[PDB]
Amino acid sequence: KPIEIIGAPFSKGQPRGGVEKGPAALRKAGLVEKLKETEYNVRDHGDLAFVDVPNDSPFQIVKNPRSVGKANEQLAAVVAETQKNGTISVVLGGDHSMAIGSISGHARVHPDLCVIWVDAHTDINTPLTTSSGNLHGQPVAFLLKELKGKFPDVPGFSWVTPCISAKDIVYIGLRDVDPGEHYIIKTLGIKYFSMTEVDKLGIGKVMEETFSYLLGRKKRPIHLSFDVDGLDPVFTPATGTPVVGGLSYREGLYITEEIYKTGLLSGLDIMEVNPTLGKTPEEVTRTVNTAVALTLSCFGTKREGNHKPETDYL
Amino acid sequence: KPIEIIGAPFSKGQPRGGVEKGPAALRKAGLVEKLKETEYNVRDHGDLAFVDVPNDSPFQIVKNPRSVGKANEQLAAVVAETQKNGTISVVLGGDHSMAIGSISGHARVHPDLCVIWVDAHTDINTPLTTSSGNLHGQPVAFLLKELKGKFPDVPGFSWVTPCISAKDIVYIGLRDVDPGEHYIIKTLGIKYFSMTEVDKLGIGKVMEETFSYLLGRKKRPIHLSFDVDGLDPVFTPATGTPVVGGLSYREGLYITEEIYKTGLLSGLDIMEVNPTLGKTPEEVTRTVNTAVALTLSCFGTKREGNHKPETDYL
Amino acid sequence: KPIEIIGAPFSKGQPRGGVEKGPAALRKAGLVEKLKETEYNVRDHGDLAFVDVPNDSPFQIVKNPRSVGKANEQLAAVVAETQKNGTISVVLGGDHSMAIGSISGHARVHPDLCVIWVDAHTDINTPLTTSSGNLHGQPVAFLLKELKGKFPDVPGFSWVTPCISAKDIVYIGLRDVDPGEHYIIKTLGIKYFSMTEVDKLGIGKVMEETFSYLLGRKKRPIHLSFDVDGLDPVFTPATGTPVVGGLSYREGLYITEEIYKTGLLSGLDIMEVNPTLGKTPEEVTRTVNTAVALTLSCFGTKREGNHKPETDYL
Ligand SMILES: N=C(NO)NCC[C@H](N)C(=O)O
Ligand SMILES: N=C(NO)NCC[C@H](N)C(=O)O
Ligand SMILES: N=C(NO)NCC[C@H](N)C(=O)O
Ligand SMILES: [Mn+2]
Ligand SMILES: [Mn+2]
Ligand SMILES: [Mn+2]
Ligand SMILES: [Mn+2]
Ligand SMILES: [Mn+2]
Ligand SMILES: [Mn+2]
C-alpha cells in the first residue's frame, strides 16, 4: 500500500501564529524518513501554497472565511486525487479547520468513509454558535449533512458538499465543549467518548466500541482526524488550546495502534502542532515527537516491536 | 437549589502555616463567580472568624485541642443553619480537622447522611494513636460512633456527638495509613478504596460500588469531604502532605462528576489547600485551580459540556 | 521467612558509568532498615566484589564478555547458596545483565521457577542480533533453552546452563524492542504485555492473567526481575535508557503488590538504578525512592496500610 504526505501550512483558522510552521517541524523531525522504514510506500507531495484572499471580510463574526475557503477547496482536490490512485492521505496541519478540505476530498473517492475525531474540542460550532470567528472550531459544521443549510452560506465555502452524517463520526477526547456545540451533538445524537467516558470505560473498550459502532455492519474506510491538543497538555504542550486532563501519550498510541490493526486506514490528520508555542524548546520537541510517533503508529509501529517478515534474525 | 459557601480559614489542625489562607485563594480564583454561572443559586457567607483560645494546653500529645474545639463547634452550627434552610454547604479549608465541624452540623439536619472521604490519609487516629497532636489527622475519630468513648474526652470537643457509623462512610484515595489507623479501619470493618483498589477496579467501578454500597437500599444525602492531598502531588502540589501515586486530576473529576449525577449532594469539603506551600507560583496555581474545578464539578460542569436548557443555540 | 540482600555493583553490561553505584544509593536510602520494619527476617550479605578480567577482548561486537561472565558466575553461586537455606534473594544492580547470574543461581535450588520481567526492554538479543555489545541487553538469551546454542559460545559464560523455557517467562512493560528481539519473542511464542496491552487490559487484568498463565496448573516459585527503566521516565528518570510512555509509579506498585499477595516470591531484582544519571538531585532521589518502595512492596507494605497482628491498637 502507498502513503502520500501533504503539508497544509495554514493558520487562518485561529488567532495564534505558528501552526503553519507545523508540517515544517514534523518533517524536520524525520516524519518522512521514519515512515519509509515501515512496510508502507511513502511519497512526499511537498507543502501546498495557499494564495491569500485580499481584503478577507469577516462574514459576521466568522473570520477570514475566504482564505479558509480556498485553502480547504484546494486541499480537498489534492486529497481526492491521491485517494483516487488508491494511496492513504496523511495531511499535516496547520490548524484543524483544514479538516473541511482533507475530509471532503477524501469523501469523494470513498463517500462511505467513517471519521474518528480524537480532539479535546468538537469544533462542531456553526457560524451561528461560535464566540470567535475561528473556523478551526467549526469544521464538522461544514461537513455534517444534518447541519446543511442550518446556517448562512459562507463566503468561500460554497464549494463544499456535506459528506457525512452524525452516525458515521465518533469523537474521542472531548473535554472543553461550548454550550452550542453540546446542544448540537446531543440533538443530532452523535456518538462520542468524552474524557469522562474514557475515564470510565478505558481506552481499551472505547476503541472496541467505536469500532463495532462504525464497522459493525459494513466495514468502511477510516478517516482519522487527530488533534494534537487531544492528548493532555503535559504530552503535547505546543498547541493553540491546551486543555487539562486529556488523553495520555499511551492512550494516544493505543488509539492510533488499534486503528492500524483494523487495516482500514485511508486518511489521517496530524493537526494543530504549533512549533512556536512551546514554553521551552523541549516542549515544542515533546509535542512534535509524540505527534510523529502517533503517525508512524497509524502506519505499523507497535510498542511490542516490529520484525521484517521472511528474514531469519537468528 | 441553593449553595452557600463558607470559609473556615483554620490551621491549628497541623503544624504548617498557610492552610488558613486557603479559602482566600480559592475565592481569589473566582470560585464564587464560576459557581454562579452554573444552574445553582449561590450565596457567600463570608469567612468565619476563629477566636483563639488563650493558653491552649496540649491534651497529652494532641495539640491545640481547645482552639480546634471551638472553631469546629462554631462551624457545625453555621452548617446546620444553612442545612436547615435546605441549601448545600460548601466548606473551604483550612486544614481537614474542620471536618469535625462541617460534618456534625450537617448531620443535625440530616442524620441519615453518608460520607465519601476522598483523601490520601484516613485521619481516623484517636488521641490514643496519633504520633502527632495534629488533629487534622483524627476527625473521623470524633465523628465515629464505634469509636465513641474509646479515648479520653478532649478539651473543647465535649460538644460533639458521634454522628455516623463505620457503615455510612467510604474512603477513596488512601495511600499513607498509620498502623493504628489501619487496625481501626479493619477492625471496624470500614469500606474503602485505597489506591491499590482504584488501581485494580478503575475509578469507574469504584464509584459504581461506593454508590450502591451507600445508596443500595435507602437513598440518603451525601457529604463529600475532599482532601486536596488526595489527588497525586503533580496535580495538587500545594498541600500539607504530598503523598505520591495518588488519584489523578481526571479520576478526581470523575468522582466529583458521578457524585453530581446522583443529585444527592448536600455538603462539600474543599480542604487542605495551602497557598503558601508551592515550590513555584504555578504549583500553588495548579492546586487552587484543580481545586476550584473539582468544586464546580460537584455542582454541574461536565467535561462533555453544558448548554442552558430551553434556549435554541441554532 | 528470611530475606538476604545482595549488591551486584556492576556496570560492564552497558556503556554508562554509574549503575554500579546502584545498590550503594538504594541502601543509603534505608532499603535495609525499612525492610526490617516488615514481617520479614532480613540479612545483608554486603556487596560482592567483581574481579576485573584483564584484557577483556570484545567477542565480536559483544563487549567485556569475560568480566560479565565471572561477575554473573560468582553471583549465581551466592544466590543458589541462600536459595538453599530457604531465604528470598533480593539482588541490587548494577545493570540488568546481572540477571544471568541472579536467575541461574536461583534456578539451581528451584528449577521449576517462573520469571516475571518488568522492563521497558526485552533484553532477549543474542550475540547474533545486538547492535551493541551491551550484554545488559541479552540476559534472556543466555537463560533461554529454546535459544541454547543458537549463538556462538561466549567467553566467560561457558558456565551457564539454559534454565528456563519461553513458557515460564512473562514480560510486562515492553515498549522499545529491537527487530531481532521482536522476531525471537514472536517465534518462540513468549507471553508478554507490552505497554499497548497494559494500556488495553489494565494492570489489573495483566497480573490476573500473567498469574493463571504461570500458576494455573502447578504453583511454582516466582523470580521478579524488575528493571527500573520499566516505569515511565517521569517516575524513575535516573536510568540507562529512559523510554517514554511506560508503566506508572502506581501500576508499578500494583505489580509488586499482587506478586506479594501470591506468597510465591523467591527472588527479586532491583536493577538499572544509575545514581549518576539524574538531571537534578531530586530526579536521582525520585528514582531511588520509587525503587526502594517497589521492593518493600514485594515484601508486604500495602498502600492500604499495615497493622502488626495480635496487638490491639485500641
Ligand atoms: N483549538 C480548538 N479546536 O481545535 N478550539 C475550539 C474552541 C471553540 N469551539 C472555537 O470555535 O473557538
Ligand atoms: N495531611 C494529613 N491528613 O489530611 N495527614 C494525616 C497524617 C497522620 N495520620 C496524622 O494524624 O498526623
Ligand atoms: N537498558 C536496556 N535494557 O535494560 N537496553 C536494551 C537495548 C538493546 N536491546 C541492547 O541490547 O542494547
Ligand atoms: Mn480541533
Ligand atoms: Mn482542539
Ligand atoms: Mn485529611
Ligand atoms: Mn490527607
Ligand atoms: Mn533490562
Ligand atoms: Mn530496560
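Here chain B follows Swiss-Prot for its numbers: 6-319, in order, are the residues you see.
Header lists the method as X-ray crystallography, 2.8 Å.
Including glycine, each Cβ sits where the backbone N, Cα and C put it.
Feature annotation from Swiss-Prot assigns Mn(2+) 1 binding site to B:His101, B:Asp124, B:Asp128, B:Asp232; the stated evidence is experimental evidence. Taking Cβ-Cβ distances under 8 Å and a sequence gap of 6 or more within the same chain, the neighbours of B:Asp124 (Mn(2+) 1 binding site) are B:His101, B:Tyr176, B:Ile177, B:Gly178, B:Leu179, B:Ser230, B:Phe231, B:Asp232, B:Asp234, B:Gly235.
Residues or ranges marked as Mn(2+) 2 binding site in Swiss-Prot (evidence: experimental evidence): B:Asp124, B:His126, B:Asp232, B:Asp234. Listed in sequence order, the residues of the same chain lying 6 or more apart from B:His126 (Mn(2+) 2 binding site) and placing their CB within less than 8 Å of its CB are B:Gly142, B:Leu179, B:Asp181, B:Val182, B:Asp232, B:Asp234, B:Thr246, B:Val248. According to DSSP, B:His126 (Mn(2+) 2 binding site) is assigned to coil rather than to any helix or strand.
Marked as substrate binding site by Swiss-Prot: B:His126, B:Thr127, B:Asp128, B:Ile129, B:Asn130, B:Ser137, B:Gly138, B:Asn139, B:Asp183, B:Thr246, B:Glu277.
Quoted from Swiss-Prot, the note attached to the mutagenesis of B:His101 to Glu states: Reduced catalytic activity. No effect on manganese binding. Other Cβ atoms within 10 Å of the Cβ of B:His101 (mutagenesis position), summed over all protein chains shown, number 32.
What Swiss-Prot notes for the published mutagenesis of B:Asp128 to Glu or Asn is this: Reduced manganese binding and strongly reduced catalytic activity.
According to Swiss-Prot, the mutagenesis experiment B:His141 to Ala, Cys or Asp carries the following note: Strongly reduced catalytic activity. Minor effect on affinity for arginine. In the three-state DSSP reading, B:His141 (mutagenesis position) counts as helix. The C-beta environment of B:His141 (mutagenesis position), restricted to residues of the same chain at least 6 apart in sequence and closer than 8 Å, consists of B:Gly18, B:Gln19, B:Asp100, B:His101, B:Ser102, B:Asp128, B:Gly245, B:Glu277.
Here the residue is the original one, but Swiss-Prot notes a mutagenesis experiment at this spot, B:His141 to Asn: Reduced affinity for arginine and reduced catalytic activity.
Here Swiss-Prot notes a mutagenesis experiment, B:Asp232 to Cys, with the remark: Reduced manganese binding and strongly reduced catalytic activity.
Looking at Swiss-Prot, you'll find the mutagenesis B:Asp232 to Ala noted as follows: Loss of one manganese ion and strongly reduced catalytic activity.
Among the mutagenesis experiments that Swiss-Prot reports, B:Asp234 to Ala, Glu or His is described with the note: Reduced manganese binding and strongly reduced catalytic activity. B:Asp234 (mutagenesis position) falls within a helix when secondary structure is assigned with DSSP.
B:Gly235 to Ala appears in Swiss-Prot as a mutagenesis experiment; the accompanying note says: 56% of wild-type activity. Around the Cβ of B:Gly235 (mutagenesis position), 30 further Cβ atoms fall within 10 Å across all displayed protein chains.
Swiss-Prot lists B:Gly235 to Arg among its mutagenesis entries, and the accompanying note reads: Loss of manganese-binding and activity.
Taking the mean position of the Cβ atoms of B:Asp124, B:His126, B:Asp232, B:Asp234 as the Mn(2+) 2 site, the remaining same-chain residues with a Cβ inside 8 Å of that point are B:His101, B:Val123, B:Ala125, B:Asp128, B:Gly178, B:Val233, B:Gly235, B:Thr246, B:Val248, B:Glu277. With the fewest other C-beta atoms within 10 Å around its C-beta, B:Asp232 stands out among the mutagenesis positions B:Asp232, B:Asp234.
Binding of substrate is attributed in the record to B:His126, B:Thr127, B:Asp128, B:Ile129, B:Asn130, B:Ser137, B:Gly138, B:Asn139, B:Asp183, B:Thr246, B:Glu277, and the widest Cα separation among these residues amounts to 19 Å.
Proximity of the recorded positions B:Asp128, B:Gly138, B:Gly235 to ligand 2, judged by a Cβ distance under 6 angstroms to any of its atoms, singles out B:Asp128 in sequence order. Taking the centroid of the Cβ atoms of B:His101, B:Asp124, B:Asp128, B:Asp232 as the Mn(2+) 1 site, the other same-chain residues with Cβ within 8 Å of it are B:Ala104, B:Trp122, B:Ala125, B:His126, B:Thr127, B:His141, B:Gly142, B:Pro144, B:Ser230, B:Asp234, B:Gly235, B:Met276, B:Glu277.
Most Cβ neighbours within 10 Å, among the recorded positions B:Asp128, B:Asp183, B:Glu277: B:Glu277 holds that distinction in the structure as shown.
Less than 6 Å separates the Cβ from ligand 6 in the case of B:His101, B:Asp232, drawn from the recorded positions B:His101, B:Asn130, B:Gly138, B:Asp183, B:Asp232 in sequence order.
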